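Asker: Below is the structure I would like to discuss, written out as structure tokens.
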Amino acid sequence: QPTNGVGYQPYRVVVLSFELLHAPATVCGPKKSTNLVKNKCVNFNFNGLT
Amino acid sequence: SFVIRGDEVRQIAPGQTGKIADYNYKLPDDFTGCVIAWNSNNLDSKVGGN
Amino acid sequence: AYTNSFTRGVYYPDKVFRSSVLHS
Amino acid sequence: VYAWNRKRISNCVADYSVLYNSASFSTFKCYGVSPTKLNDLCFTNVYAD
Amino acid sequence: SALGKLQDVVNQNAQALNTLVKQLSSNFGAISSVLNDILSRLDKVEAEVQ
């Protein structure tokens, strides 16, 4: 009821559960790829693996 | 010294994020000091809006 | 009736490459 | 809550900044990850309960 | 088997270096033993504790 104090008011809840297994990705952040430079040393990130 | 809405008081601490922390007032990670705050609805609010 | 499995039914435990190594 | 719903989220790009910067949420707690960092990650699966 | 005293010295030094490398895989109560997982998943105040 709308007469209730906040401890007795309804709350909606969403729980995002994540896994990055010893297996590939299927969900990613908005971040954008760049060119694969082979045969030089690079700072790198593959599927979030920095 | 400054004024904010009550929900933003959580942003006035070291290592935080959000519109106030990131675009208005940023504390250093090693901040040494006291954050002191009080509700001022009796002074800082006006009909139709301050 | 039954039969002995011997050393059958092993599989790759994860999608990880490993070589020239023993892994537990 | 006794028979809570679950949605599979997969094969898509997220933007968690649109979630965690929203004024709509009264609590936003993360475990094993930072909320600011989620846009730098990828996941095998995501489950929305 | 005659040179067992010399082979024993070689084996003990190899066992000590293999033990030192394998201890890099231990979590020690951190969220991962991979230092790049901790840094790519967490922000400074959380990451420094791991």
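Note that chain D carries Swiss-Prot numbering, so the residues on display, from first to last, are 350-398.
We read in the header that electron microscopy, 2.8 Å was used to get this structure.
Each Cβ is built from the backbone N, Cα and C atoms, and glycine gets one as well.
Under its natural variant entries, Swiss-Prot includes D:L368 to I with the note: In strain: Omicron/XBB.1.5, Omicron/EG.5.1. Among the natural variants in Swiss-Prot, D:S371 to L has the note: In strain: Omicron/BA.1. The residue drawn here is the original one. Under its natural variant annotations, Swiss-Prot gives D:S371 to F the following note: In strain: Omicron/BA.2, Omicron/BA.2.12.1, Omicron/BA.2.75, Omicron/BA.4, Omicron/BA.5, Omicron/BQ.1.1, Omicron/XBB.1.5, Omicron/EG.5.1. Among the natural variants in Swiss-Prot, D:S373 to P has the note: In strain: Omicron/BA.1, Omicron/BA.2, Omicron/BA.2.12.1, Omicron/BA.2.75, Omicron/BA.4, Omicron/BA.5, Omicron/BQ.1.1, Omicron/XBB.1.5, Omicron/EG.5.1. The residue drawn here is the original one. Here the residue is the original one, while Swiss-Prot reports the natural variant D:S375 to F with the comment In strain: Omicron/BA.1, Omicron/BA.2, Omicron/BA.2.12.1, Omicron/BA.2.75, Omicron/BA.4, Omicron/BA.5, Omicron/BQ.1.1, Omicron/XBB.1.5, Omicron/EG.5.1. One natural variant named in Swiss-Prot is D:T376 to A, and its note says In strain: Omicron/BA.2, Omicron/BA.2.12.1, Omicron/BA.4, Omicron/BA.5, Omicron/BQ.1.1, Omicron/XBB.1.5, Omicron/EG.5.1.
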Asker: Hey, what's the Cβ neighbour count for D:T376 (variant position) at 10 Å?
Answerer: 6
Asker: Let me know how many other Cβ atoms fall within 10 Å of the Cβ of D:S373 (variant position).
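Answerer: D:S373 (variant position) is surrounded by 7 other Cβ atoms within 10 Å.
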Asker: Using Cα coordinates, what distance in whole Å links D:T376 (variant position) and D:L368 (variant position)?
Answerer: 12
Asker: Near chain A, which of the variant positions D:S371, D:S373, D:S375 can you find when the cut-off is a Cβ distance under 8 Å?
Answerer: D:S375
Asker: Please classify the secondary structure at D:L368 (variant position) using three-state DSSP.
Answerer: helix
Asker: Helix, strand or coil: which one is D:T376 (variant position) in, per DSSP?
Answerer: coil
